[PDB]
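A.B. asks: Provided herewith is a single structure, encoded as structure tokens, for subsequent inquiry.
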Amino acid sequence: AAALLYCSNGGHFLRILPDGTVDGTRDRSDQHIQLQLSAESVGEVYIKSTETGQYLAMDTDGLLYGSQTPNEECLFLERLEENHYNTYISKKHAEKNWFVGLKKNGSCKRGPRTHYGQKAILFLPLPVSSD
């Protein structure tokens, strides 16, 4: 439903859980991982996780949560990694280059550690517009 988010940090997908929780998964688990990249024009997308209806929104520890509110944190700047891979700068900390990246053990590990070079942050939108 609408979009899928893959990570070439080995071979995982991003995962949204109803209880405001974001993590990763080694399976095509688009039972839960459904999303919508709802641009505020200038790359910064409001990722409305269609499944739950929750906005994919980074905290100041780089922990993504399932938000009820579209804000400066959910504004996920499509910073396509020069390479094919496309990954999301959390607007607020653009200068600290706070990116979206998956920890190996199916986890949402961002804060001040997710940045370019790392396969950790190698994301590939596999979007699925069945709506």
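Chain A is numbered as in Swiss-Prot; shown residues: 25-155, in order.
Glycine is no exception: its Cβ is also placed from the backbone N, Cα and C atoms.
As listed in Swiss-Prot for this protein:
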type	residues	note
BINDING	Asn33	heparin binding site
MUTAGEN	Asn33 to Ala	No effect on integrin-binding
MUTAGEN	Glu102 to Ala	No effect on integrin-binding. No effect on integrin- and heparin-binding, loss of FGFR1-binding, defective in inducing FGF1 signaling, cell proliferation and cell migration; when associated with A-109 and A-110
MUTAGEN	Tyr109 to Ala	No effect on integrin- and heparin-binding, loss of FGFR1-binding, defective in inducing FGF1 signaling, cell proliferation and cell migration; when associated with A-102 and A-110
MUTAGEN	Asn110 to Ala	No effect on integrin-binding. No effect on integrin- and heparin-binding, loss of FGFR1-binding, defective in inducing FGF1 signaling, cell proliferation and cell migration; when associated with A-102 and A-109
MUTAGEN	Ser114 to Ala	Decrease in LRRC59-binding
MUTAGEN	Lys127 to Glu	Reduced integrin-binding; when associated with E-128. Defective in integrin-, heparin- and FGFR1-binding, and defective in inducing FGF1 signaling, cell proliferation and cell migration; when associated with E-128; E-133 and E-134
MUTAGEN	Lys128 to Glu	Reduced integrin-binding; when associated with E-127. Defective in integrin-, heparin- and FGFR1-binding, and defective in inducing FGF1 signaling, cell proliferation and cell migration; when associated with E-127; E-133 and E-134
MUTAGEN	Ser131 to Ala	Decrease in LRRC59-binding
MUTAGEN	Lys133 to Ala	Loss of LRRC59-binding
MUTAGEN	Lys133 to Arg	No effect on LRRC59-binding
MUTAGEN	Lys133 to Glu	Loss of CSNK2A-, CSNK2B- and LRRC59-binding. Reduced integrin-binding; when associated with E-134. Defective in integrin-, heparin- and FGFR1-binding, and defective in inducing FGF1 signaling, cell proliferation and cell migration; when associated with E-128; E-133 and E-134
MUTAGEN	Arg134 to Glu	Reduced integrin-binding; when associated with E-133. Defective in integrin-, heparin- and FGFR1-binding, and defective in inducing FGF1 signaling, cell proliferation and cell migration; when associated with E-127; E-128 and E-133
A.B. asks: Select the closest residue to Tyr109 (mutagenesis position) from the following mutagenesis positions, measuring between CA atoms: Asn33, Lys127, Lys128, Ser131, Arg134.
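C.D. replies: Ranked by Cα distance from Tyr109 (mutagenesis position), first place goes to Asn33.
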A.B. asks: Given the mutagenesis positions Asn33, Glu102, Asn110, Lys127, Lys128, tell me which ones have a C-alpha lying within 10 Å of the C-alpha of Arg134 (mutagenesis position).
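C.D. replies: Checking each Cα against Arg134 (mutagenesis position), the hits are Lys127.
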A.B. asks: Check each residue in the chain of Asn110 (mutagenesis position) that is at least six apart in sequence and keep those whose C-beta is under 8 Å from its C-beta; list them in sequence order.
C.D. replies: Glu102, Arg103, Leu104, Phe147, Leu148, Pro149
A.B. asks: Report the member of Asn33, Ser114, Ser131 (the mutagenesis positions) whose C-beta atom has the most other C-beta atoms within 10 angstroms.
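C.D. replies: The most densely surrounded of these mutagenesis positions is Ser114.
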A.B. asks: If you measure C-alpha to C-alpha, which of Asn33, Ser114, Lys133 (mutagenesis positions) come within 10 angstroms of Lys127 (mutagenesis position)?
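C.D. replies: Taking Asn33, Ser114, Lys133 one by one, the ones whose Cα falls within 10 Å of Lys127 (mutagenesis position) are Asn33, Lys133.
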A.B. asks: Per DSSP, to which secondary structure element type does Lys127 (mutagenesis position) belong, with helix, strand and coil as the options?
C.D. replies: strand
A.B. asks: What count of other C-beta atoms do you get within 10 angstroms of the C-beta of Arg134 (mutagenesis position), across all chains shown?
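C.D. replies: Taking every protein chain into account, the count is 26.
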A.B. asks: What three-state secondary structure does DSSP assign to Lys133 (mutagenesis position)?
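C.D. replies: Once the DSSP labels are grouped into three classes, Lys133 (mutagenesis position) ends up as coil.
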A.B. asks: Cα-Cα, whole number of Å: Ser114 (mutagenesis position) versus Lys128 (mutagenesis position)?
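C.D. replies: Here the two Cα atoms lie 21 Å apart.
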A.B. asks: C-alpha of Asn33 (mutagenesis position) to C-alpha of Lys128 (mutagenesis position): distance in Å?
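C.D. replies: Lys128 (mutagenesis position) has its Cα 7 Å from the Cα of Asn33 (mutagenesis position).
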